[PDB]
Amino acid sequence: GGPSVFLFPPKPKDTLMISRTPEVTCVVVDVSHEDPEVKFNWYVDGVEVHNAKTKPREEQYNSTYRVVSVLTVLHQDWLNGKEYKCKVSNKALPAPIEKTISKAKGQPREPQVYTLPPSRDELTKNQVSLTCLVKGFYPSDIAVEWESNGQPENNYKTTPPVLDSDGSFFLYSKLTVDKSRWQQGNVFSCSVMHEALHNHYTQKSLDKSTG
Amino acid sequence: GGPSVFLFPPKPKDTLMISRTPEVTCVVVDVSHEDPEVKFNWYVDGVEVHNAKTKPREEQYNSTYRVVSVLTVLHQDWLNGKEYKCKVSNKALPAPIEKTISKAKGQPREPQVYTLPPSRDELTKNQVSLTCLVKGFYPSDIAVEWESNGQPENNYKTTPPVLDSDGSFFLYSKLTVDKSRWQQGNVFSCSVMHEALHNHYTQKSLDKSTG
Amino acid sequence: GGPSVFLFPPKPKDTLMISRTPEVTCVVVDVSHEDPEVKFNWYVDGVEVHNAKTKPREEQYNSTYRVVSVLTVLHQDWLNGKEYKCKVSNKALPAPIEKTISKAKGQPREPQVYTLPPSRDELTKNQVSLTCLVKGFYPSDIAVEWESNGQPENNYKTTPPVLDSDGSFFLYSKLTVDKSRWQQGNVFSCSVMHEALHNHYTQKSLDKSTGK
């Protein structure tokens with residue numbers, strides 16, 4: 001059990017928004033250095049793929065050369081129903097195993113996005129927390145970001161999507177900003193990129209929601 | 001090689017208060033059936049103790065011995081952060097693989113609980129969701145539950161503790177209630193339990209006239 | 001010179017919290033002053049205990065002595081209704097007496113917690129008093145503590161439980177704070193620790209912005 005191959009899904013943001021190329025990464029881990037003959041094969045829908053980028057093997061803390069194989073995949077190919085399997089052939093590895101991963105879930109569901117203002121107990125703190133509730137989406141592949149005046153706010157942490165009683169998923173996005181910024185009247189928009197939304201994008205703005 | 005040990009920490013609800021008895025899970029299951037003799041010596045936090053509650057041997061359909069060797073945990077023991085090593089062994093497993101769990105991590109921090117009224121967009125739907133933001137706690141062991149008029153409200157889901165930018169953790173509790181029930185004079189309270197709180201318990205009441 | 005056991009019940013906070021839970025005391029009074037032996041035996045529903053501690057006899061100035069005995073008691077046992085009999089034997093009183101204490105039987109009722117602000121006539125004083133009306137609980141075993149901003153408050157006094165008209169009990173907890181802290185918008189809350197409460201705990205916040 002030397003080569004332990006792990007296949008990871010593409011980036012949930014880049015798989016529907018065009019800023020970076022989404023990519024299935026199939027990188028073996030804890031691989032011995034005595035067998036540098038590794039063949040990487042992709043057989044999505046039975047068709048071999050030969051334009052993938054082959055990162056050179058990198059030395060780790062142990063005596064393992066980390067060979068990295070990355071495949072550039074179009075957004076619309078992963079968005080529809082297409083199964084991606086990674087086949088790795090090694091001399092020490094007995095028989096290559098196809099790691100079947102895909103986005104072919106049951107049925108896409110449009111998330112409902114709600115921006116919640118900070119509690120009045122939080123207003124005494126120096127930094128207030130801005131909450132964006134994104135609920136209702138069935139595929140866990142989602143991207144929730146924050147922005148203010150058209151520029152991103154990187155001081156946010158988003159919970160992983162968890163499954164509720166409806167069978168869909170929900171998460172939360174907490175944005176930490178200064179109390180002066182919130183009390184000055186500045187607006188903040190929670191940007192959500194789910195494949196079931198219109199144009200794969202929605203945005204809800206909160207600056208003062210009282211009533 | 002052979003026998004395997006998967007240690008489960010006690011639930012925070014069980015180990016934090018009196019409502020449940022904190023029972024650690026020192027399962028020594030999947031012992032290889034070739035040798036029935038195992039070596040057991042309960043070395044709790046490095047010192048052998050007389051307490052040794054071992055289940056009788058159970059033979060599974062996978063030709064592996066299963067024993068649920070659980071133990072009751074004193075509420076003062078986990079506060080001190082002492083270890084709970086069982087030090088299991090076998091002839092086919094000469095090295096003990098007891099991956100001991102201790103709660104003594106870092107410095108505990110008090111959670112800052114904030115309850116959030118639903119946004120105006122949620123009032124259209126018949127399912128109104130209430131939000132409890134629990135932030136600032138460093139140990140991930142925390143239990144959050146909702147209340148209404150002193151009775152439990154089990155139609156809630158909680159995100160896992162997400163690590164924050166200050167080294168502490170945070171999570172959210174989402175309680176879905178009826179729109180008419182929320183718009184009536186019904187109050188709701190989210191109560192959290194954490195080892196750094198006063199009396200290991202705090203709560204915030206969410207009313208229709210809060211935000 | 002007749003040793004009668006003064007049974008001390010466990011602390012109501014220790015009954016359902018995890019702070020000092022197994023503390024149960026069986027201190028005897030008016031013990032004999034000419035017998036150097038003390039025979040103790042706790043009978044948890046007639047079963048002998050195995051982990052108990054008895055203090056050596058201390059000098060009492062009223063021609064007597066005082067003995068302290070403490071047994072670790074499980075939290076779920078007392079709560080449910082188990083009976084403990086720390087039987088005390090001596091030479092002056094030959095046949096030992098089996099005295100028991102437990103939680104009071106009957107249907108437990110949950111307490112209704114109410115926070116009342118300081119009155120208008122108390123705003124002239126420099127120290128206002130905050131009251132916590134806890135009414136409707138049938139077992140008298142209850143712990144009421146005040147807190148603010150997650151930190152405990154110690155300048156509080158709680159009345160003993162008073163039997164109500166319907167058979168339940170009620171009490172008040174008076175927390176005396178400075179008028180500056182009350183008018184600053186600081187939030188205070190009385191925590192009620194009762195058996196019939198859900199999660200054995202209930203808080204009720206009291207703040208300046210509590211009226212209209």
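Start at 1 and count along the chain as shown; that gives each residue its number.
Note that Cβ sites are derived from N, Cα and C of the backbone, with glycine treated the same way.
Quick look at what Swiss-Prot lists:
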DOMAIN    C:3-102  domain 'Ig-like 3'
MUTAGEN   C:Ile18 to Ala (Swiss-Prot position 255)  Impaired ability to activate the classical complement pathway
MUTAGEN   C:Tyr65 to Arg (Swiss-Prot position 302)  Impaired ability to activate the classical complement pathway
MUTAGEN   C:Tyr65 to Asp or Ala (Swiss-Prot position 302)  Enhanced ability to activate the classical complement pathway
MUTAGEN   C:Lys87 to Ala (Swiss-Prot position 324)  Impaired ability to activate the classical complement pathway
MUTAGEN   C:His200 to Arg (Swiss-Prot position 437)  Enhanced ability to activate the classical complement pathway
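Positions of Swiss-Prot features highlighted on the structure.
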{"residue": "C:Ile18", "record": "mutagenesis position", "DSSP (3 states)": "coil"}
{"residue": "C:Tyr65", "record": "mutagenesis position", "DSSP (3 states)": "strand"}
{"residue": "C:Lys87", "record": "mutagenesis position", "DSSP (3 states)": "strand"}
{"residue": "C:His200", "record": "mutagenesis position", "DSSP (3 states)": "helix"}
Cβ-Cβ neighbours of C:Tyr65 (mutagenesis position) (radius 10 Å): 20
Inter-residue Cα distance where the pair is C:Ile18 (mutagenesis position) and C:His200 (mutagenesis position), in Å: 12
Cβ neighbour count within 10 Å of C:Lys87 (mutagenesis position): 17
Structural state census, the domain 'Ig-like 3' (C:3-102) (DSSP three-state): 11 helix, 38 strand, 51 coil
Rounded distance in angstrom between the Cα atoms of C:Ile18 (mutagenesis position) and C:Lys87 (mutagenesis position): 27
